[PDB]
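Sharing a structure, written as structure tokens. Questions coming.
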Amino acid sequence: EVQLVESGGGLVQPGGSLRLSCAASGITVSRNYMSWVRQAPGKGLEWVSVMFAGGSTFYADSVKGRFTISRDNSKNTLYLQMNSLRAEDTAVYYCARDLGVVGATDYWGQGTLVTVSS
Amino acid sequence: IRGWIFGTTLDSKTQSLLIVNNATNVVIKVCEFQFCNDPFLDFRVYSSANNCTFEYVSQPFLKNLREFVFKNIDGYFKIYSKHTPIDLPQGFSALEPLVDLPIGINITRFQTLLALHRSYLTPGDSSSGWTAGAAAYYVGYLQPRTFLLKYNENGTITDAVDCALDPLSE
Amino acid sequence: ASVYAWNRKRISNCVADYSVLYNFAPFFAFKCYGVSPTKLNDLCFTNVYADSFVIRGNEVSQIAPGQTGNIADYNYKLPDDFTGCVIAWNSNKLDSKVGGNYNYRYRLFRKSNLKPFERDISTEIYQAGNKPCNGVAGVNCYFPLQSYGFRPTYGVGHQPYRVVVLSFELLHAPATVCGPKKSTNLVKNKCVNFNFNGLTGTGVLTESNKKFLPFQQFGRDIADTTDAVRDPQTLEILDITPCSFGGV
Amino acid sequence: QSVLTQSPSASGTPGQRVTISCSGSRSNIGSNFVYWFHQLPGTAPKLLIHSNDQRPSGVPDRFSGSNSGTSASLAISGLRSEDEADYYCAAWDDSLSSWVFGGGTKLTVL
Amino acid sequence: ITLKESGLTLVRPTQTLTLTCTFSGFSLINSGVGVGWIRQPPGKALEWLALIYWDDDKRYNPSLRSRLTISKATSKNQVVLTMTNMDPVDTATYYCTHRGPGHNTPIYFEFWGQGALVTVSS
Amino acid sequence: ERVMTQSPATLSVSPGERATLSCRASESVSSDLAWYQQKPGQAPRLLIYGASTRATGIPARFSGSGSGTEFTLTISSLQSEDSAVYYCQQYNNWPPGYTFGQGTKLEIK
């Protein structure tokens, strides 16, 4: 079915880097408003990033300057590189397709846990 | 005879120029309208699409010998004119600066505009044409010359001498 | 006009006073790019274009040279070498209706960005990756344009703003639109420095008795000495005489 | 919910301040602007206060309006004898999508 | 600025009411300006019928829709209202009112007409 | 950035009855909203967006209401599986924007 499945979740030592990957099906990414969301264990959610259908992307302030959304249009997939993971960033990361005023986010990703060594 | 058309080509490929007089006013336009194989004989218009950049209007230019000098050198296109009572007459009379337009189109070719009442109109016709009154127009080409002009007590030119016509003039 | 249907216009061939604006309204947004707003009334331009439309409240920041967004990147974009400026004044007294003024829209979906001063009107149904929902609804078949829907209960961030954008030209300009003038009131009979419509000189000005022909503006004696000038205001002819000088 | 309610009587006395209430719901009084009109017997009403705090040119100063949550109030100062007439509420109802009014108060000074 | 209604004040049941608001001082082509109608029964509270903005937004009272048609003739500076299937409950006074712009919010009902008492009987 | 606050935190109602969740904003939120049902163990699921529009598929048992600064989700007849977490997500600023809530825990008997 139309879906986005994610990978890259795991554990990494502080100061390290990481890369989350998002594969899709039955739906395009190049022309679709993409949005990465995340959830700390037991807490709510927070919008992490967005890429527009023309490419002009945006990120939240809490993660501004450290995370970067990109998309392999050739094979219909999304990616988010993270760096300098500190003690806060331990959370499960979801890949999403947001429509907005005409219907809010519906199709979500299975998620991927991202914790740090300690 | 009711107007003129200037430009580097009659097609819409360049921002050609149009000047059309009328019983009411003069209408000046620069819009690159592609024209037919012949200027249409009025049945009021025949031209292609336009990308007009300038338009202007003012009072009309109306046996009476109308004389005109058209010059376009410095990015401006200038007109001089004169209307006199009455072949070319021998009388002396200077043309007065009528309009100086700032339009900088590179004009290379030019034609005239005719009209007629209850006349058919087609983009193209043979040398049969349509009926019209007896009339004629003369055309001459300017050259760089040295002229000696005489101004009167009132500031009007009354005579002129071609510095390079003959030895006495020189 | 709408954000995606701005009303382009040109304003040239005029003595443009860029300070008649200031008596209009509070001028909420007034900052000029490529030309100072203070030095606008004097400077001259080739062709002055004006684009007028209405946007939402919190999107007024997106109208700037080289600025990316959703109204800037999707339906109205101005160059990086832009010369002109933008003027925005909140107008929800004539634009916000009780219930939602569904008359002003904004391209929310598109394919890519648009070039500067690129206006598009197309109202086709946006794709869905595959063959879309032509003329229907479904999972994610979302039209590219979306209405603002102003109402008098929206916060100031969601209120309509009227906006005019002037695009100047300075490259190869045939000065047609600017405002100089300022005719220092005339003085006669004193050797004074004069500047008559560009003709600069010094001398005593006296009432003339010579009939300039109507297309003439200057008078010269032998050896090009500028002897007379007609007023660009009252068109009266005045004689110029160099003020007195001599040996002692 | 879709109709505004006002007390029918105010019953002041010259030079005093009185308040007139108007109760609505989440849909009309809680999400839109509340107007307040004035209607004399056998004559069209005449605007007094729009947008909960603004006065059309030609209304005296003594009338003030207030909206608070799901309630509305009109405050009349300097009560005088030329004011015994009807007072009306007005609001746009999103749930009904229409304008609704209140009953009206006499306000006859003693 | 003035508005005034006119038409037939007496009509049999199962007939139609027509009204004409002739105004002076504003035009229904500028932004903001709009014109509406407000009825008031004999001895009841006010009631809103319909509204028509300057951009041709034909708002109707929902419970009173499927019966009303309001239209403008701005060239003649007049508005026309039509209501089919009149009944004895529609005996009321009908005002035509004006909604313009303000200083921080559109104005609504700033000016009212003067009424036209309409009785529906035999 | 309008902060939404859901309430109550917990709710215990007999099976087969209604359930009422309120979420309150501090600025205007008119009809840019959504309600998510995050069954415990995977990503949330959109139920009702805007003011009261039910997302596709989403059982009719849900009803949304509210506008401005206050919204409410209502469940007609709770079945045993309705137990999950709920969040009202706003997008009054859509490109790029959202602001989540604190969530609500719903259970059965």
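These residue numbers are counts, starting from 1, taken along the chain as shown.
This entry, so its header tells us, was determined using electron microscopy, 3.3 Å.
Here the Cβ of each residue, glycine as well, is placed from N, Cα and C on the backbone.
For the natural variant C:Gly99 to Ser (Swiss-Prot position 446), the note given in Swiss-Prot is In strain: Omicron/BA.1, Omicron/BA.2.75, Omicron/XBB.1.5, Omicron/EG.5.1. Here the residue is the original one, but Swiss-Prot notes a natural variant at this spot, C:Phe143 to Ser (Swiss-Prot position 490): In strain: Lambda/C.37, Omicron/BQ.1.1, Omicron/XBB.1.5, Omicron/EG.5.1. C:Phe143 to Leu (Swiss-Prot position 490) appears in Swiss-Prot as a mutagenesis experiment; the accompanying note says: Increased resistance to neutralizing antibodies and human covalescent sera neutralization. Swiss-Prot gives this note for the natural variant C:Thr200 to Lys (Swiss-Prot position 547): In strain: Omicron/BA.1.
Set these features in their place in the structure for me.
DSSP assigns C:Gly99 (variant position) to coil, not to a helix or a strand.
Taking Cβ-Cβ distances under 8 Å and a sequence gap of 6 or more within the same chain, the neighbours of C:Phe143 (variant position) are C:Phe109, C:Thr123, C:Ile125, C:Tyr126.
Following the DSSP three-state reduction, the secondary structure of C:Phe143 (variant position) is coil.
The Cβ of C:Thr200 (variant position) has C:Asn193, C:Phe194 as same-chain neighbours under 8 Å, each 6 or more residues away in sequence. In the three-state DSSP reading, C:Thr200 (variant position) counts as strand.
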Can you give me the same-chain residues 6 or more apart in sequence from C:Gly99 (variant position) with a CB-CB distance under 8 Å?
C:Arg151
With a CB cutoff of 8 A to chain A, go through the variant positions C:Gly99, C:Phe143, C:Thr200 and name the hits, or write none.
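Listed variant positions meeting the cut-off: C:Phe143.
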